[PDB]
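Chemist: Pasting a structure below so you can have a look.
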Amino acid sequence: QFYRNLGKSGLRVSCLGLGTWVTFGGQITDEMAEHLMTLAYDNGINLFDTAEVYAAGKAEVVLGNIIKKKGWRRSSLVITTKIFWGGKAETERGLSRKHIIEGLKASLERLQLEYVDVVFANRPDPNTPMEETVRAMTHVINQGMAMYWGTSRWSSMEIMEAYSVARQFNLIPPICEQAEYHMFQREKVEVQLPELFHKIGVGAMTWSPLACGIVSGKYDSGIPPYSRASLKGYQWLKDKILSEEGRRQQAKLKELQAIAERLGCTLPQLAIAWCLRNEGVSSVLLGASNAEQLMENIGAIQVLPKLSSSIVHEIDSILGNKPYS
Amino acid sequence: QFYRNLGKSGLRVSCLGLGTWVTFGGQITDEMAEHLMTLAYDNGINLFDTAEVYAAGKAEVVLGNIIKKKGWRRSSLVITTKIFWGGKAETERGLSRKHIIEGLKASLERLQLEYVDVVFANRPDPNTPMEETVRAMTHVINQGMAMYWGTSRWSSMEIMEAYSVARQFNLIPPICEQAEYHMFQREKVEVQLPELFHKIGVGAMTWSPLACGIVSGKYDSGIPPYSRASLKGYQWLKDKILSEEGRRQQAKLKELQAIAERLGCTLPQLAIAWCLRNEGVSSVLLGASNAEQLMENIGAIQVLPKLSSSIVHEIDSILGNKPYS
Amino acid sequence: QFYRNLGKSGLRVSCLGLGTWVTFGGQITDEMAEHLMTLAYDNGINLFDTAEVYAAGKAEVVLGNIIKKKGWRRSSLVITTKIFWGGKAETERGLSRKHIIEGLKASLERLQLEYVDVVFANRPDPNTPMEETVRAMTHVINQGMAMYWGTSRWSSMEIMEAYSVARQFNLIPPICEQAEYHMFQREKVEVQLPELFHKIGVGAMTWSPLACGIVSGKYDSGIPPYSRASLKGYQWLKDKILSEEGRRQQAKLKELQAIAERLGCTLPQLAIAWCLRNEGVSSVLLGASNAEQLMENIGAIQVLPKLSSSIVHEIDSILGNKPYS
Amino acid sequence: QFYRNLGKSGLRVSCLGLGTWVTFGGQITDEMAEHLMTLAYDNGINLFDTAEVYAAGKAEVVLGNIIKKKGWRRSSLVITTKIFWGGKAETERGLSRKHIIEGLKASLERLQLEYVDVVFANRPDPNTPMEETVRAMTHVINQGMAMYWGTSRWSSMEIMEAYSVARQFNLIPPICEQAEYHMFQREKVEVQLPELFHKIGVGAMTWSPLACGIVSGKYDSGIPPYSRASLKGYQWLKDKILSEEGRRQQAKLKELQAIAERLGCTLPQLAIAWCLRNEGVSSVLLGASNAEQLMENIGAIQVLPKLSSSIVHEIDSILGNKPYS
Amino acid sequence: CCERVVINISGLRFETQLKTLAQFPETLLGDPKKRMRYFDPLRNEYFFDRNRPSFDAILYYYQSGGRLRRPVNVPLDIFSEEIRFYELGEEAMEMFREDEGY
Amino acid sequence: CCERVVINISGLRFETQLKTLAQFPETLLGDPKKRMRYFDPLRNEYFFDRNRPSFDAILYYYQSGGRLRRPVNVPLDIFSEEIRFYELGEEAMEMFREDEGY
Amino acid sequence: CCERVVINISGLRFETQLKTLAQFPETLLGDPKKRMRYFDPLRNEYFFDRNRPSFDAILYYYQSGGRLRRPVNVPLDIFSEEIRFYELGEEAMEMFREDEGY
Amino acid sequence: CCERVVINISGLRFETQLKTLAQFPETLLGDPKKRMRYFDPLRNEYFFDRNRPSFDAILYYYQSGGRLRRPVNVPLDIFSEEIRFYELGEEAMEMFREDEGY
Ligand SMILES: NC(=O)c1ccc[n+]([C@@H]2O[C@H](COP(=O)([O-])OP(=O)(O)OC[C@H]3O[C@@H](n4cnc5c(N)ncnc54)[C@H](OP(=O)(O)O)[C@@H]3O)[C@@H](O)[C@H]2O)c1
Ligand SMILES: NC(=O)c1ccc[n+]([C@@H]2O[C@H](COP(=O)([O-])OP(=O)(O)OC[C@H]3O[C@@H](n4cnc5c(N)ncnc54)[C@H](OP(=O)(O)O)[C@@H]3O)[C@@H](O)[C@H]2O)c1
Ligand SMILES: NC(=O)c1ccc[n+]([C@@H]2O[C@H](COP(=O)([O-])OP(=O)(O)OC[C@H]3O[C@@H](n4cnc5c(N)ncnc54)[C@H](OP(=O)(O)O)[C@@H]3O)[C@@H](O)[C@H]2O)c1
Ligand SMILES: NC(=O)c1ccc[n+]([C@@H]2O[C@H](COP(=O)([O-])OP(=O)(O)OC[C@H]3O[C@@H](n4cnc5c(N)ncnc54)[C@H](OP(=O)(O)O)[C@@H]3O)[C@@H](O)[C@H]2O)c1
């Protein structure tokens, strides 16, 4: 089934989501951004993830004009946002009660929405009590600015601490968790996350399934022009690909070319259906810069019946990084 | 006593209610719909039940234009709605926090009401925690969109589970229960619902007292034209009447013609006053397609003093389906 | 001191209040109603009690137009309302969640106010759970329609039941109690009320200090014209004065003429300062039909230092109705 | 670091704040008030403290017109207000539920703000229960009128009583405390406040670091013209300086001239960096009447690395008032 | 099955699963019609204003499946009047007295 | 009658109906004027900062109707100073010592 | 460490730090995979519908670090079937019987 | 005085007035600087993950004013290591052993 619950919650999301990081409001134009969402919404995707830090808030503006113009029912979409960085002032960062209420009210005027569905705490805040965060997240849900809330990049101890404050004070616990999960990042979603799911009912909405485009295999001959590694201010991704740990990963991706050739799929379709192979991962946030990439990545749903137990055993011998509990 | 409480709650409803299933917005016109509510409101009926699934939302529009046209006080009416189905999208079904808040806000714009008296979960949702449903039902009561909430077709374990979450988290428990109760459906309201009434204080608002028109006796000579069994998309009711279990029921209704002849009543008036014969049933949702049927069914209150203990014993020997505890 | 707290609460009310029953919107004109409130507000009275049942809602309209015309600050006034009767419909009576929320919202449009201070439950409701009343009274306080709530004519067991529900469910307990207290009605405010005040912190705001004008002594020569006993629909007050239990009370009031002659006071000033002689009574709701009566009754504060212990012993020998604990 | 948390809370305030007492709306003009806030906001100060009692409410009007004129983001400012005195009426004073909700709603229309950050109870109220204050402070936070709340001049037993009620009833505890702290007032912030900070997490936002201008040393030759001691209605400050206990303090300030000469600083810069020398004090509310004083006092952050342990030992031998635990 | 019944014995809470009490259908805690009159709906619990140390042996009768024994601090006159209230039968009373020796 | 009174003995909570304590009107828990000074209004309970194991025998004095006995772990000097506080009388003290043998 | 685990034994609540139970990783309360099936997520606690006076000796086994002993009011047949449930080992069972003399 | 301090001993809650614990200023519960490290801010209580039946005799030491005695179910090795934690002194330890006979 293509639609699946988000944690134990009643929120039904699609198994592939679309993210507005880098591309929307940055890399690609507003007209291509209108075309990618129409291609995604007509394929059954209802999950559209953005943040206030993306493109200094311009990524929510592009998403906001697409939902107004298209005239898509708000009931059929699941819009999620992330609140940690609001700007340059010291009171415009963190998960304080001031910034969660202001930063979500500021994002709802750029998105031109009455509410988002899941507001995410984009990273943990060591300078804030967990009572203040859980009371402020409960506040914007009871005011009707959000339906659910989740956490992004939080240690499973921080998620279990936020859960125990919500039961103590009769607040609302988080439903979700965004964690990085691709073939080269497996420790949190295969070991830490599964324990949380069966205990308290927190699902994972994993982001970057292609590791910012590395696992697509396009970087094997160096840095191609007009890809994300050649964009301005992304030297950290060029230093990641060209380093000796990043040159070793491309030697593994050529070994994955043979497994993707045995199936009908490609290597981006393999690397996404590998992320959906378990019941713990509730969704996958794609990234797409044009219509050929998004049509390719939505073709990874039909590759998910093709993965048997034996191909999962075969890929993990090539990767060589399976975590131990 | 024509007006009776709804459960243990302070909400005083009439013993007969008017339903908008099939007729309103579907079968009969807007002008007849205006005439049936004026006939019902002038006979003391204040209970008007609708849903968002009825006529793809057009049944709430017809009801909404009558209250504005007649200029009825909102204080004198008890308007109830049901929120389970909203449309084709996967996020537009269920009892999630997203759909209870959206679907009730969408129904309050078709009804053109500030708020509704009782909001009803139209069926149980296995893909949602009971905490999420009870928190979302409490939310729309504290925002002022509803006063009370009830459940429809929920087993008595699901009602007792929803009650124990509301006491755990200091939420609002349901006051009501809609269950099908006629002469051919007796198991829930005579066995399961009475136990719940004395324990936690949940009343029953029973629907279909004539079993979609079967117990009126009109189907004894086949399928009459312009009745509900001949409408488009109601083959399930024609398959129910013409089947061999449904042909046996018409042989019992001819035996009930003699009991209705001993009293002054008819068979629809007998079949409604039989549903009101106990203190557990708090109301009965009628259905009427014209003004002769509604004037006939409101005449069933007079038959309620005529039912002695002996006629109740006489009907149950004809029916032959009395449940055992 | 002229201003005193209302129970243990922080609400500072004056020791004399003005009531809109009968005189406002009924007996006297709108121009005299404007003159009595200017005379009361310039003497330090901030307590102005009304209800929705008074004059079929016309008494709140008169009060509402005076606050807008005089331009009084809402901060300097304490406006209280009572919400038990709304009209002829069965859903327009009682202390249900529908009528408290619905009723208060109707009174705030006649008073033209954004909030009242204390909403009173005008009488107890046997057909409503106490949970539903305390949750609905808490609801209109958290929405900002009221600041406090109190009860009128509730048995001290009903007040202690409403207190124990508010501590159970973390709701808001009542602060006040309106009870009839004059020289001929002493049982509740001298025995039952004092116990409540020291235990849970509920004060008394006593009404009818002159027993609808009887203790003023004007009815000793029969029924004078243009007094309240000669008004339309007040035969219950004429039957109370002319009966043999009511003729005996006038024989006691002639004996109180000598005690009021020993002081400088009159008999209405004596009968009000007798009600303020204890610390349990937090306020007294006057009634005045013209400017000579209101100027006379505000002169009862000066008589309150004149009452020693010995005059209190002397009046109680004339009354002969002191309650026993 | 210049920005520091307020208690344990997530609210990041600057170590120097600007207060609108006397200088704003009173002593200095609106044009100088616009110039002092631009000088403060460009030096990193985000804390701007006002009250409703200051200048009969005119001090909030001046502050309110500057934020609208300069076009400052509300997110970058921390606006705090104090609610105890609203006016002449008996219901316009105290920490009752009526005055906290009215007085903050009245201050938000003079400040022209949608919310303040920290509302302060300006002094304790003996005629109000602590439940009523903590429920009313929680109410204006959940309505969105304030983010945090604190207390001013509340003993540490009253702060610990307030904290206990908030855990009992699942309310919101205060985050802050304004206490007077200069070289001649040390008992509360060095003994009582530190205990509170490690136990429950309440920080101090200390006001009057120069003791209304005394510790600046300007009053050593009598009363200079156009200083605060020569203003109308400030005879209590002239009686404080010219008295024999106040003449002795000026003999200590001449001994502090030598210590301020050993450093590069002046005596106002010494007296402020002495207040910031501990981790318990979360902020210091300055007062400035012109641009030379404010530029001088913001230069006290540079003197804070210059204070070693030995200079702190040297000043306390000159002061001779170190409290004992 | 998973439903838990909270039984309050004079202020002492005793939460138990419903399928534990329903193991013995003829007792006061096993028959829902008998224990209906002790239900506190505002607290969602069964309130018994009865002896407090007697009920831990009455509760472990249902959990162990029929192994009751008198607590050491509860006398024989007090504890035998508790078995008659909780209606543990004429059959489990005779197994009680033989262990007792009465 | 129906009303239940929560009595808190140093953090241990005992809940009993009001018509149980009102069976004995001259004791500290039976007279509402005497127990008025121990009421905690923010918690809706009577707080006694007293001995904890003594009160289960004091509570069962009211429930059984006059049958009090000393608990096995509470000494005679501790428990006799609790009967004098809870004011169970000069009459139920003499029935206590004879059982005791004092 | 700091995290506290609430363990509910038939309505009796015991709260202990997580680094106390994690001192013994092979028992039922020390292994998070074993005690996962007893977690009540709506109450944030571990619910065991088991014997009530046995668990105070089981809890003090973890706090003292391996010093368990039978309570005086809990018999040997009841308490030995609790050590087998809480899985305190074949090693701490032999130290139990020698103290016992069995 | 009026202020009540909730002390939580491994899930068992004891509530006492502050002027009871402040009667003995050199113990762990009497000195506010010593018991500061055991305060749970979220629950407004002092949490001690210690022995549970020992503390009722430690609590009644403060209420009676210096009369402590060992509970009957708490051994001498367990209870003597609790008097050293709660810091009841070298003086009230000698009065304990003489009653004990040690
Ligand atoms: N902390 C957080 O919560 C967090 C952080 C980061 C991202 N996210 C979410 O996850 C999403 C981003 O995932 P991601 O974009 O970083 O990794 P992907 O793995 O999602 O990155 C996709 C990008 O790589 C390239 N690519 C994708 N498919 C391709 C194909 N079939 N062939 C060739 N190239 C292909 C694309 O073009 P180019 O190579 O030209 O760019 C595209 O822009 C965002 O939308 C965001 O919402 C969340
Ligand atoms: N899940 C739920 O909560 C749920 C589900 C269904 C319904 N409901 C409520 O209950 C109501 C419907 O009850 P119902 O309509 O299904 O059963 P009824 O038993 O309420 O059905 C009445 C229909 O049967 C026929 N009828 C009624 N009285 C008659 C008479 N005296 N003589 C001859 N024919 C007569 C009518 O004409 P025709 O035979 O020509 O049609 C009428 O349309 C709805 O309005 C709805 O609000 C709730
Ligand atoms: N259930 C409730 O909560 C409740 C019920 C009733 C009233 N109340 C409150 O209490 C107030 C009414 O008190 P009340 O009016 O019933 O008894 P009073 O004892 O308050 O009645 C005063 C009325 O008696 C006559 N009177 C007053 N002073 C007089 C004087 N010095 N000399 C001669 N006549 C004098 C007046 O003229 P006339 O004789 O010409 O009329 C006046 O209309 C109302 O405003 C209402 O708000 C509350
Ligand atoms: N209860 C409370 O919570 C409370 C009470 C009072 C104040 N506060 C807060 O604290 C602030 C006031 O602190 P404060 O004004 O009372 O004491 P300061 O110690 O803050 O007083 C500064 C005033 O003294 C003089 N001064 C300051 N620096 C000087 C310098 N370098 N050289 C010469 N003179 C200098 C100034 O000119 P002049 O000498 O000409 O006046 C100025 O008006 C207010 O803004 C208020 O928000 C709070």
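Throughout, chain C uses Swiss-Prot numbering, with the displayed residues spanning 37-361 in order.
Method on record in the header is electron microscopy, 3.0 Å.
Using the three backbone atoms N, Cα and C, a Cβ is placed for every residue, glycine included.
OK, Swiss-Prot features for this one:
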type	residues	note
ACT_SITE	C:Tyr90	active site, proton donor/acceptor
BINDING	C:56-57, C:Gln63, C:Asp85, C:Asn158, C:188-189, C:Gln214, C:243-248, C:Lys254, C:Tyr262, C:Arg264, C:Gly323, C:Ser325, C:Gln329, C:332-333	NADP(+) binding site
MUTAGEN	C:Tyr90 to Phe	Abolishes enzyme activity, but has no effect on NADPH binding
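Map the listed features onto the structure and describe their local environment.
Modeler: Within 10 Å of the Cβ of C:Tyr90 (mutagenesis position) there are 24 other Cβ atoms, across all protein chains.
Around C:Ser244 (NADP(+) binding site), a 10 Å sphere centred on its CB holds 22 further CB atoms from the protein chains shown. In three-state terms derived from DSSP, C:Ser244 (NADP(+) binding site) belongs to neither a helical nor a strand segment and is classed as coil.
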Chemist: Please work out the number of neighbouring Cβ atoms within 10 Å of the Cβ of C:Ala247 (NADP(+) binding site), leaving out its own Cβ.
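Modeler: I count 20 other Cβ atoms within 10 Å of it.
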Chemist: Which residues, sitting 6 or more apart from C:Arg189 (NADP(+) binding site) on the same chain, put a CB under 8 Å from its CB?
Modeler: C:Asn158, C:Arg159, C:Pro160, C:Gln214, C:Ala215
Chemist: What number of additional C-beta atoms lies within 10 angstroms of the C-beta atom of C:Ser325 (NADP(+) binding site)?
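Modeler: So the Cβ neighbour count for C:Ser325 (NADP(+) binding site) comes to 18.
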Chemist: Cα within 10 Å of C:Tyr90 (mutagenesis position) is the criterion; apply it to the binding-site residues C:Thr56, C:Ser244, C:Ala247, C:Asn333 and give the hits in sequence order.
Modeler: C:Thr56
Chemist: For C:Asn333 (NADP(+) binding site), which of the three DSSP-derived states applies: helix, strand, or coil?
Modeler: helix
Chemist: In three-state terms from DSSP, label C:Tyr90 (mutagenesis position) for me.
Modeler: helix
Chemist: Starting from the Cβ of C:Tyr262 (NADP(+) binding site), draw a 10 Å sphere and report how many other Cβ atoms land inside it.
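Modeler: The answer is 8.
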